[PDB]
Amino acid sequence: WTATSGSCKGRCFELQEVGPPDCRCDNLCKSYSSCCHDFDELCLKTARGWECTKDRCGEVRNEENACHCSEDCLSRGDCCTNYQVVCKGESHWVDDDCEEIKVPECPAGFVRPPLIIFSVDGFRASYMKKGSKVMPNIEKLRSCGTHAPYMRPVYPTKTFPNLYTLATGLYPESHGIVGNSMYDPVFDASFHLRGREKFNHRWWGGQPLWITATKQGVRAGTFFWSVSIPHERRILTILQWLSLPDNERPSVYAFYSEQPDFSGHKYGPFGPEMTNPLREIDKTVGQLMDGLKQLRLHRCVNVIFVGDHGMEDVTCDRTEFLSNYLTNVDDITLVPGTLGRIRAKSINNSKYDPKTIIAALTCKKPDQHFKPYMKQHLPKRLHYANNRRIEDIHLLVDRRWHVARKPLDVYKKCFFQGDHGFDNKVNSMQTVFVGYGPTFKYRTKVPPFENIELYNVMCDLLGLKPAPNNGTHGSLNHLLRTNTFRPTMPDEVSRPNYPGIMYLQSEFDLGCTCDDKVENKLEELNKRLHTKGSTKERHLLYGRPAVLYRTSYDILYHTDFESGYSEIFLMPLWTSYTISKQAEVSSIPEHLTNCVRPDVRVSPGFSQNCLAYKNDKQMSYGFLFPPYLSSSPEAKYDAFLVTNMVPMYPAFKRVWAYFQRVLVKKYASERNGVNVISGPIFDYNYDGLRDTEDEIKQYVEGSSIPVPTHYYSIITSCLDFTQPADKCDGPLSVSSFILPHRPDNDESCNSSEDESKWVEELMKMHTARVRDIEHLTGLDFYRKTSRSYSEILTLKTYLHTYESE
Ligand SMILES: *[C@@H]1O[C@H](CO)[C@@H](O[C@@H]2O[C@H](CO)[C@@H](O[C@@H]3O[C@H](CO[C@H]4O[C@H](CO)[C@@H](O)[C@H](O[C@H]5O[C@H](CO)[C@@H](O)[C@H](O)[C@@H]5O[C@H]5O[C@H](CO)[C@@H](O)[C@H](O)[C@@H]5O)[C@@H]4O)[C@@H](O)[C@H](O[C@H]4O[C@H](CO)[C@@H](O)[C@H](O)[C@@H]4O[C@H]4O[C@H](CO)[C@@H](O)[C@H](O)[C@@H]4O)[C@@H]3O)[C@H](O)[C@H]2NC(C)=O)[C@H](O)[C@H]1NC(C)=O
Ligand SMILES: CC(=O)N1CCN(c2ccc3[nH]c(=O)n(CC(=O)NCc4ccc(Cl)c(Cl)c4)c(=O)c3c2)CC1
Ligand SMILES: [Ca+2]
Ligand SMILES: [Ca+2]
Ligand SMILES: [Cl-]
Ligand code: NA
Ligand code: NA
Ligand SMILES: [Zn+2]
């Protein structure tokens, strides 16, 4: 119960929010329907519209008007945004040439440039080009300020997960808003776009920019807006707050637009009906900018123009129905749409088998427009697993399609032509970024980046120290004219051992055999140089990775590859090698088919053993440096060391062997050499972070040899491909992957064909950023290059998406 009989006189859009049962006057009261009885009258004035006309100039102030054209309005801070244009012969902001803003040009009393976030729902990246003729304000911001060709949203590419990622720097799995709708099994409650449950703070984790600001003494306007407040009133409210006294005035402001998303859903991303909502958004930008120029804040404010996701063509007839796949479709609950999440209908029911559900959904129809996954098998790049609100069963739906439970859910619940929510690498889902102001660069294009990175930059723009988040601080330093953050390399925690030859062959009892006993002082010093690091400048091009946690490990040098060998996990953490464009692929000679050799540098007690693999009827093994790429028949023996061996399912060896034998050579060929770092990843609790030894749930039968959940490779070359990878003078070019280490290839519907028809497709799906691999391994890559650290941080956040342009 609210006693809404209090008044909003003098409290319109109050910044601090008042505790019930006292009525409210802030920009959210309408959503709680707890506004004071006079809120509409006092606070939502509309009389005479939004613009001055000749006949209003100098008028006697009428307090009933939406905004004012009277003389005193500039000092009151409540002129219509075109006042100066109509009544003082000034020009619209868009009509002014852009002049570089070398320094903040702020009125007296401004302790720092204000930040205004202008966020636009459903603003697909390609609107910047395709709608350019009808968005002159936005086009000016874009070409004058700093801009990216597109910004990658987070998955799912839905509104609430994305806006709250913008505000926190956190993956949805970490901030809690893992969908537009979601069910929490602990709360036994559902969050939806519509309704009151979303107002409860228990859903919203992390620390959003406004709490970060407030905790450090910077004042923040509200980021949420009630839908009923029109856009003209939001702009005028922001401009009013900007006229407040220094000690009361916010330093950060957010404006939110429901468009073009609202129309996009109705008309598709490029419906003829889409031109007007784009005109209208642009007009609002103009209003804000004229509003700023009026207050002489237009060369003082940093403005971020940002979308939460794009929009794709989706219609009712492109819907897959689960009722066509399962007979027991009434036992499940589906979160439907552009992604699927499936859980048991009647919770705590032991008849429900996720495994049998997945199998009924796998590769059942030749043209199937979704693929089921256990959440922990989703591509690690989606970071979509580690939250109890994410159902164990996930469906990644194809672009342009929907999934629904039964036909009655679609014809009893065609409305729409547009939707979003698909995989965040999908072109139609990319969105926009423009930064404009004193702190952003002038007429600068930056590469596409992920929206998780902005929280750190916004904190910098406000002089705040950011809460711990998923951005990589420093990786967007190149957006900024002046940087408050100077990134530095994390310190190495464990230093390696460099063992020499310490063990005699006969000390090893590993059940390993090799055909290696075939009989010169010239090639004898030469082999020994290799074991001591003579070829290391060739295979470790960017210095050795740093180990960022406490462990025990050895550097092992070889003619063709160097490795970091863990005595704890009994395998390499990383193996590094370079394959020039000239290098040749050979076979494993028949006499060496099952060859595994003890490593005399590494004690029996810290080695794997062949007996374990023999006994484990599921588990086979593979090699991190591929024997296929040995530089000489003599060097090939090194590839068969027990210290280069890793546990691999036969199903997975098909993928790995094709990567090693065919793809590495092809990339070296296409990229003019490549350097490869490969290794195991252990993430049994699917939190995206390196597991400690006591977290491993699977070992090779009868052994202490832990089974990796994934295998990664980082493939680096010279961005200028006329230079070879091993002699590169400038910026680097990278692509990486994290492949799930799975006992079957059920993920790849084509896996019964030749590897050349499915393997590369799979690896593409599991493309990753170097930074993802760093969190999963506790390693730090690229410690010794000639490049600046902030450039390396950008490189480590790069994701090769394989989309077309
Ligand atoms: C992306 O960035 C984020 C942010 O940096 C990274 O997430 C962090 O990871 C840290 C390491 O895992 C994690 O630290 C843990 O915090 C525990 C305290 O948790 C609360 O306090 C913090 C601080 O204010 C708060 O942020 C948390 O908020 C979570 O939980 C609520 C709901 O309960 C949500 O509203 C909110 O969204 C958030 O949920 C997310 O995180 C939790 C895990 O914390 C997940 O379960 C959710 O699914 C969701 O993703 C919490 O309110 C702290 O107790 C932990 O400490 C244990 O372990 C260490 C090991 O060193 C040990 O020293 C401690 O003593 C302790 O062990 C004891 O407790 C164990 C567990 O109870 C117990 O089993 C043992 O036996 C011991 O008794 C730990 O420090 C940090 O909280 C999160 N932060 C966030 C915001 O998620 C994320 O990793 C990055 N992602 C990638 C891919 O890099
Ligand atoms: C965490 C926290 O403090 N609270 C307290 C306030 N609660 C709340 C209250 C009223 C609301 N009224 C309303 O219209 N909407 C729509 C709206 O504003 N959409 C734009 C928008 C902008 C910024 C962000 Cl970050 C997001 Cl996700 C969405 C809301 O979402 C909304 C949310 C949420 C939990
Ligand atoms: Ca949206
Ligand atoms: Ca883990
Ligand atoms: Cl959702
Ligand atoms: Na075996
Ligand atoms: Na298959
Ligand atoms: Zn939408």
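Swiss-Prot numbering applies to chain A: residues 51-463, 468-573, 576-591, 617-886, in that order.
Heads up, the Cβ atoms here are built off N, Cα and C, so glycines get one too.
Within the same chain, residues at least 6 positions away in sequence whose Cβ sits under 8 Å from that of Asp311 (mutagenesis position) are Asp171, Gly172, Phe173, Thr209, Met361, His474. Marked as 1-(9Z-octadecenoyl)-sn-glycero-3-phosphate binding site by Swiss-Prot: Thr209, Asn230, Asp311, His474.
Taken from Swiss-Prot, the feature 1-tetradecanoyl-sn-glycerol 3-phosphate binding site applies to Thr209, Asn230, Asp311, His474.
Following the DSSP three-state reduction, the secondary structure of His474 (1-(9Z-octadecenoyl)-sn-glycero-3-phosphate binding site) is coil. Under the heading Zn(2+) 2 binding site, Swiss-Prot lists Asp311, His315, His474, citing experimental evidence as support.
Feature annotation from Swiss-Prot assigns domain 'SMB 2' to 98-142; the stated evidence is sequence analysis. Sequence-distant contacts of the domain 'SMB 2' (98-142), counting only residues of its own chain at least 6 positions beyond either end whose CB sits under 8 Å from a CB of the stretch, comprise 282-283, 285-286, 289-290, 292-294, 336-338, 340-341, 343-345.
According to Swiss-Prot, the mutagenesis experiment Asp171 to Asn carries the following note: Abolishes lysophospholipase D activity. In three-state terms derived from DSSP, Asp171 (mutagenesis position) belongs to an extended strand segment. Counting Cβ atoms from all protein chains shown, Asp171 (mutagenesis position) has 22 others lying within 10 Å of its own Cβ.
Experimental mutagenesis at this site is recorded by Swiss-Prot as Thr209 to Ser, annotated: 15% of wild-type lysophospholipase D activity. If you draw a 10 Å sphere around the CB of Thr209 (mutagenesis position), it holds 21 other CB atoms from the protein chains shown.
Swiss-Prot gives this note for the published mutagenesis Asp311 to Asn: Abolishes lysophospholipase D activity. According to DSSP, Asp311 (mutagenesis position) is assigned to a helical segment.
In the three-state DSSP scheme, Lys430 (mutagenesis position) falls into the helix class. Within 10 Å of the C-beta of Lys430 (mutagenesis position) there are 28 other C-beta atoms, taking all protein chains into account. Under the heading of mutagenesis, Swiss-Prot lists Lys430 to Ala and annotates it as follows: Impaired secretion. No effect on lysophospholipase activity.
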Next item on the list: Would you count the other CB atoms within 10 A of the CB of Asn230 (1-(9Z-octadecenoyl)-sn-glycero-3-phosphate binding site), including those on all shown protein chains?
Entry: 20
Notebook entry, point to check: If you count other Cβ atoms within 10 Å of each one's Cβ, which of the binding-site residues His315, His474 has the most?
Noted result: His474
Notebook entry, point to check: Cα-Cα separation of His315 (Zn(2+) 2 binding site) and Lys430 (mutagenesis position), in Å?
Noted result: 29
Margin query: Centre the Cβ atoms of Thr209, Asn230, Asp311, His474, go out 8 Å, and tell me which other residues of that chain have a Cβ in range of the 1-(9Z-octadecenoyl)-sn-glycero-3-phosphate site.
Written below: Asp171, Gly172, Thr207, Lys208, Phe210, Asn212, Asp358, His359, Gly475
Notebook entry, point to check: In this deposited model, 4 residues are left out between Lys463 and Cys468; how far apart are their Cα atoms, in Å?
Noted result: 11
Next item on the list: Provide the three-state DSSP residue tally for the domain 'SMB 2' (98-142): helix first, then strand, then coil.
Entry: 13 helix, 3 strand, 29 coil
Checklist line | Through-space Cα separation in Å, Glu573-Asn576, 2-residue segment unmodelled | finding: 10
